[PDB]
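For reference, the structure discussed in these notes is given below.
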Amino acid sequence: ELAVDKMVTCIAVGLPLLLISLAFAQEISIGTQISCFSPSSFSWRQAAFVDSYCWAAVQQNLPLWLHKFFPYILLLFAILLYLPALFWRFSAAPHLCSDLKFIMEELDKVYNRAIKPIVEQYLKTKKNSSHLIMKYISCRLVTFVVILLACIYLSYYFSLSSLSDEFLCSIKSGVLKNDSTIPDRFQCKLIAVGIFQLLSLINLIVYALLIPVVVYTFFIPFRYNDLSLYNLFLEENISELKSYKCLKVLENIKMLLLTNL
Amino acid sequence: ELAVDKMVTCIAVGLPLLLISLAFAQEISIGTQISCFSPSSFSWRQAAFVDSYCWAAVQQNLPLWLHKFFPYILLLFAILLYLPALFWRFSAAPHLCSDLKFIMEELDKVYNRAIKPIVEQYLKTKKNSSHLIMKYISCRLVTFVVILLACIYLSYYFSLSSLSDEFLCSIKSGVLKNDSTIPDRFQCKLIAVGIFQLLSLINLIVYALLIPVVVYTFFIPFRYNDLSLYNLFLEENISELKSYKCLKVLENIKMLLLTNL
Amino acid sequence: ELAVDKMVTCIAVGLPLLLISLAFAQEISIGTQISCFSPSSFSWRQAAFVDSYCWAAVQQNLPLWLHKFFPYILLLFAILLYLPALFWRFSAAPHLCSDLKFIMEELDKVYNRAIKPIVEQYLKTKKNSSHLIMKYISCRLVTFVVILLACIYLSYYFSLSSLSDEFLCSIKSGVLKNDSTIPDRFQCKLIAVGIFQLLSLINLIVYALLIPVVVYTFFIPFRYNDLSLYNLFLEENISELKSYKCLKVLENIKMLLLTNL
Amino acid sequence: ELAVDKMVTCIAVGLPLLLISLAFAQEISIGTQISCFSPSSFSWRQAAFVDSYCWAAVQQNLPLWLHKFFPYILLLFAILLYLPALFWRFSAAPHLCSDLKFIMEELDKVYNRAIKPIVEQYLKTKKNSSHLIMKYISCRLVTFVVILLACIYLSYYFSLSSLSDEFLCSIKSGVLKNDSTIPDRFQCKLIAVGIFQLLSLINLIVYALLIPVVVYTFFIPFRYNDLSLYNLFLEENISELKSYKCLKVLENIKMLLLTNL
Amino acid sequence: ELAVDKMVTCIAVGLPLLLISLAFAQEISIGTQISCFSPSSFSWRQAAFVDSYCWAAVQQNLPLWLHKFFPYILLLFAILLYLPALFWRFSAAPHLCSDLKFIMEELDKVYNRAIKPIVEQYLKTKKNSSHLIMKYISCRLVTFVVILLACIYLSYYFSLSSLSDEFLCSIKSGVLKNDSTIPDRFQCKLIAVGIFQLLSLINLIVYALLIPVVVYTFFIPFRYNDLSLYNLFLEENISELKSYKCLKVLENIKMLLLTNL
Amino acid sequence: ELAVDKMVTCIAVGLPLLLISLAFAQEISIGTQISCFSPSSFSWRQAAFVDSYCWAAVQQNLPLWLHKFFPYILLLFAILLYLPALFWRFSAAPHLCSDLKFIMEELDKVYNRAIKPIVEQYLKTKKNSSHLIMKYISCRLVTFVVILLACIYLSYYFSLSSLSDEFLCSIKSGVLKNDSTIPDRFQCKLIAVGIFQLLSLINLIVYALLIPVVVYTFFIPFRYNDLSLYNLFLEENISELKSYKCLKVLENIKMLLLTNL
Amino acid sequence: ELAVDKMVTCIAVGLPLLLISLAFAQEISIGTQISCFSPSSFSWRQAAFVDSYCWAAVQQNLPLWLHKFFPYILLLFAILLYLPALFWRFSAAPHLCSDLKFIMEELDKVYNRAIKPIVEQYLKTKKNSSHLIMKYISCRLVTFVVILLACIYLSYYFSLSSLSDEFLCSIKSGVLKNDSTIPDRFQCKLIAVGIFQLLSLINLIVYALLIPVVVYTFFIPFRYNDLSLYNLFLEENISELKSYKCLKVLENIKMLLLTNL
């Protein structure tokens, strides 16, 4: 598993969940996302009914609608970022685990036979496939696209969120539209939206790292073949290879040394 | 266990539980699902009694009834999705575990004997049964049907939920129907229903993936026999087979190689 | 341990605990199970005293009494379902564990001796006892009876719960019967009863599966002896038998194969 | 450890802790165990002071006193039931663990010597002691006595609890006895007592099982010596004896069988 | 580690922590330990200020002062009981662990040499020291003294707690001594003190067991030397000695038996 | 991993998370970060609306804006400090783990060959690279820079926070700007800012340790090459080297000793 | 690790964290640390604003300022006590672990060679260094100094805390200094300060043990060299030495015994 992309993924997941959990902790801290005026004649309950009404009224200036739903959309993005990892955890990971374990021992046998090519034949045959490299391309890029719409959404959010912290709510509705004690609209403040707009900029800012970093992961001709992706697995899993390290030190140095190694 | 279908199942379970837990966290965040007006003359308690009354009144426009019960119905679907896995965990899983473990060693003996057919006789005998393939068909499809009614329910919910966010509640009832201070009906907002209608669309949208994906799992003639289902277990459990990987690399390459392998 | 009956048991326990925990979570969500009117002249506390009074008044139309106690009765059923498993975990499980472990090795010796009858003598002697089969019958059926009264209770509950969501409560009592500001009865809504009546139907519906399923477990002549119950342990614990699987494959196929097996 | 008595003990502990925890969860759910009227002129705080006063007044019709303290007395019984197990866990358990482990191997040597008496000499010497059997008698019976007083207490509780759900509380006390706005007594409802009286009957009912069951455990002449208690350990720990099972099967069947066994 | 004294210690720690945690759970359940009257003219906040004031006023009839601090003093005793175990866990436990492990193998060698005295020389040399026995005496007795003052404190508490459930509080203080709307004293009820006085009697009653039991642990001449304390470790750690059990059975019976043993 | 720098890092992370968690616990303890006056004519809800309004108004004297966002900025710094460790955990840690494990065994072979140079050739070749030392420099310094801006931010915060604990808030806004009952501005206290300003000084003070300590970590010429960084890994991982310790003791002492060693 | 000093440290850390956590639990129990009067004309919110204002006003008789910040200063001391252990865990612990493990085996070889001096040469060379003994001196003493200022702080706290439980707060400030309904100062009670002053005395009292105990740890000439500190490690880690125990028993007794040992 490619660590940076994995770490980027792990971090990309941590941020919103943190933000969401804190928003929840803040929603737990605030208790409501909105409030409105009332007449002072509105009882302690009557005003509570207004607040809850307008909090419900949101689904009927369009961002004012979205402003309520904003946090859960974030959660949607978080889930949408996570699942490609579980998907990728099966698109390719079951293949490579077998691949590496084979690759290791045959190169160790190349190493061992040198001390005293089936993986190369296999690997330069994996060269033939475009399937698993395109598996990587699609799985990563799709995940990347999740970030794009979030950032665009957060941008389209933030840009207009800056001007739409408040609205006037009517609860003069139905039969109790006829109650004149209800002002035709209450003015209402979308309490969390400033936090969210801040949170939005925060997440957006950090996500503006993750996007081109994953883009950087595709410049493999400068980092076209599964081999080139195996070369990533090489650049990756050299991590696993004692004999490579030994032979790389040998290569660094260059049967006595092999006898000493 | 078929990973995608398993993952689909694991995910299909995660979503509603997440949605339900957040709805609970939201119910914990909101504290009530409904409120109503009162006269300002209704005490801080008297108005509370109205709210609770109408929250109870729900069981006596029919979706307004269902709107209350909505979340727990979701929980019902979640349980209804889970149990087929535990059921399937015994319909077939005890069979295949023994099957695979047998299949492995005899094909390894085919492999070993080749290096220096009982599973094939067994497998091409499993070809005879329709019982375990029909076990799969029913167990999966039933689980799939759980999704169907949920989505239909959420659709029948959402389509009319869009118009029925509120109602007028009468608590002028019994002896205290005679109290004229009680308005014959209070107007009442079904606070969570917008969230739920959103949540409904969310779950519906994601479930509209899971359904045809499981449908795709049945196109085995393009992915009629337990063997064909064993061919799935083949396409599955090749995951387990060192010698297959070795022989597939051998097959990729093709006694020296067997001696080297 | 018979998986379906065990799973049925595990599930039969999960449902009410879930329902109860959610009812608790709902009781935590609602904070009270009941409320009543008051005069508006009843203070914010005075009305609270009414509510709590009537919530206490329940123990003095009889289901209105029971309606309060309803949840804990559910908990009673849940405990009553659980303990037969712990009881059964000792009525028979210590016997069979020794039985199976003996049975395995001697049939493996039959298997081994065939490759190159004490369990049969023992098993066809276990044929003599009615004690352990009657242990099963009673332990299961008793557990089953727990379900019967619950469902009957929930039915007797639900059928009249449908009509008795509310009552009028008198707190004009004792010395403070003489306070005329207290209405001779307050009208009172049994807030949770609708949820409970829903919950009751839910649990009842699901329990109407578990009952005849366990009944189906007794049709052993179509699924009279401990052997017949050992035949269940056979139909069960063939799960454990490598050699049975081998010999069943051998039986499927039919010393070379035994030499190959 | 004698499973039924142990299970009975484990269950006997589970019930009250469950009841207590739920009572706590109910105390958490209710927030107070009592309330009283007030004049409506008593402030939202002044009435709160009454409630808390009378909740404190309890220590100065005697069961009304006890009714408050009731739950913690239950907790007392629960602790009082638990500790005899820890006590018994040392009164006898360190002895028998060594005893069984010795007994096993020497009877296995009797078994082994038969294949190709020190425990019997030891056991029929343990016959001499009355100390460890009286250790059992006292430790169990004492635990049993805990149940007796609880049930008697719950009975003496329940029988009069049925009539004493409420009382009149005076907070006209000290200097602020002179405040005439305070009614000489407030009427007060002991909110939890109905639950507790229910809980009391529940626990009592279930404890009326546990008592005679433990009594049944003493009818050893029909289930006088440590041997007879070792015969219980026999009837118990035959659970541990492979060779007994083998020899019991041999005994069931009856050197070839010993050679086969 | 001496089990009874250890168990006594473990239990002696469990009780107050339980009582304290429940008091906390009760403090969490009650929310305040005290309340007072107010004029009804005192606002919902003004009366709250009184309550909190008098709750603070406690530090300026002396037990009324202590009554507030009571719970944490209990916590003090609990910590004060615990730490001697950690202290004792190093005063002696590192010595004896080495001692026992040595003692075992040399007596096993006495046992083994008998089959086919250094510990006795060592032990009857440990006879010389008074240091480690006085380590026990002081460490235990000190712990015991913690109990004494608690019980005395609880007694001095309880005896006067019985008469001092309430007091009159002045918040007519400082500049706002000049506000005549403040009554020169409010009457105030020390809400938890009844629970605490109950709790005090409870803990006292149970601690009146633990004290003389530990006293009973010192009657070693009837249960003067480290050997006598080693004789306790003997009476203790015979628990560890296979060969003692074997030789005690041998001693019970009395080279064939040694050959059989 | 360099322990001090690691410990410094671990501690540098612990402090703010502690401060943040306590601020959250304090936000949980306070429930709001701000409040304002109202007219007494503002209802219990109307004043609540003011408070929440002004709490939202923050995003429209600039530090008053920032004062709200302050805590989450701290959280930002905490995350910003953490991730360089995970980054560094891959920038270098996969290299050195292989390096050390190689280095150990070859120096042990130097040790072993001495008893009866490939690592030196490798290490004095690592001398060639500037890549991994610059990896350290950048990764640490960047982390260090996180501290700089925090401290500067906290300074720019604290210095002006000292004068800007409060502000006047206008909620006379929109349509409900026209309500004259609303004072054109409410005066508002930024409740947490004193805690935060304290917290700021606290964190700043402690961070003024961590900064130059990490600076001290760069004075390697007094603590220019990867070798010099390997000399740190030497000064570090001598921790791992038995033979170094042995040979250092040998070096301390100086084939008999090697034969004795 | 020196157990007493370690235990002293572990305990020294436990106490404040306990006190702090309980203070938090008390802050959670109280909900506020302060309250003030208001005019009764101050709304339920207006008075709340006063309370929060004065709670914020603290940062502008100086101990009244500190009284708020008191708990977190305790937390500061707790952290300040902890970190020297982690520091010491690296100042010396990595050295001694290697030291002991070497020391053991060479003295075991002295033991073994005696049965049939490199550590002594090493140890009496460690005699040369003052570095690691001064490491101990500074690390411990610094930790000790943390206690000093806390106790002094708590003393300077307690001594004046005794007289400064309350103050008068002005919220007549800014524009809303001009509101005459605000009393020029409210009188305010620093609710927690009595608990804290109690807590302060508690912690101080217990810390007055820990200080001279650690002082007692320095009287090594009566408990000047690393050897003398190794003699502590001797007096310490004799805990680890089987052969020392054996040879100490041998020394207690004094090749047969060595042959028997």
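For chain C, we keep the numbers from Swiss-Prot: what you see runs 31-90, 100-155, 193-299, 324-354, 363-369, in order.
Per the header: electron microscopy, 3.9 Å.
Each residue, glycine too, has its Cβ placed from N, Cα and C.
Per Swiss-Prot, the features are as follows:
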MUTAGEN   C:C40 to A  Abolishes S-nitrosylation; when associated with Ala-346
MUTAGEN   C:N254 to Q  Impairs glycosylation
MUTAGEN   C:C346 to A  Abolishes S-nitrosylation; when associated with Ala-40
Same chain, 6+ residues apart, C-beta under 8 Å of the C-beta of C:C40 (mutagenesis position), given in sequence order
none
Looking only at DSSP and grouping its letters into three states, which state does C:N254 (mutagenesis position) belong to?
coil
Other than its own, how many Cβ atoms are within 10 Å of the Cβ belonging to C:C346 (mutagenesis position)?
18
Once you note that 9 residues are missing between C:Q90 and C:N100, how far is one Cα from the other in Å?
10
Note down the number of other Cβ atoms within 10 Å of the Cβ of C:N254 (mutagenesis position), including every protein chain shown.
10
At the Cα level, what's the spacing in Å between C:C346 (mutagenesis position) and C:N254 (mutagenesis position), rounded?
87
Can you give me the CA-CA distance across the unmodelled stretch from C:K155 to C:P193? There are 37 residues absent, and I want it in whole angstrom.
15
DSSP three-state assignment for C:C346 (mutagenesis position):
helix
Mapped onto three states, the DSSP assignment of C:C40 (mutagenesis position) reads helix
How many Å separate the Cα of C:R299 from the Cα of C:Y324, given that the 24 residues between them are not modelled?
12
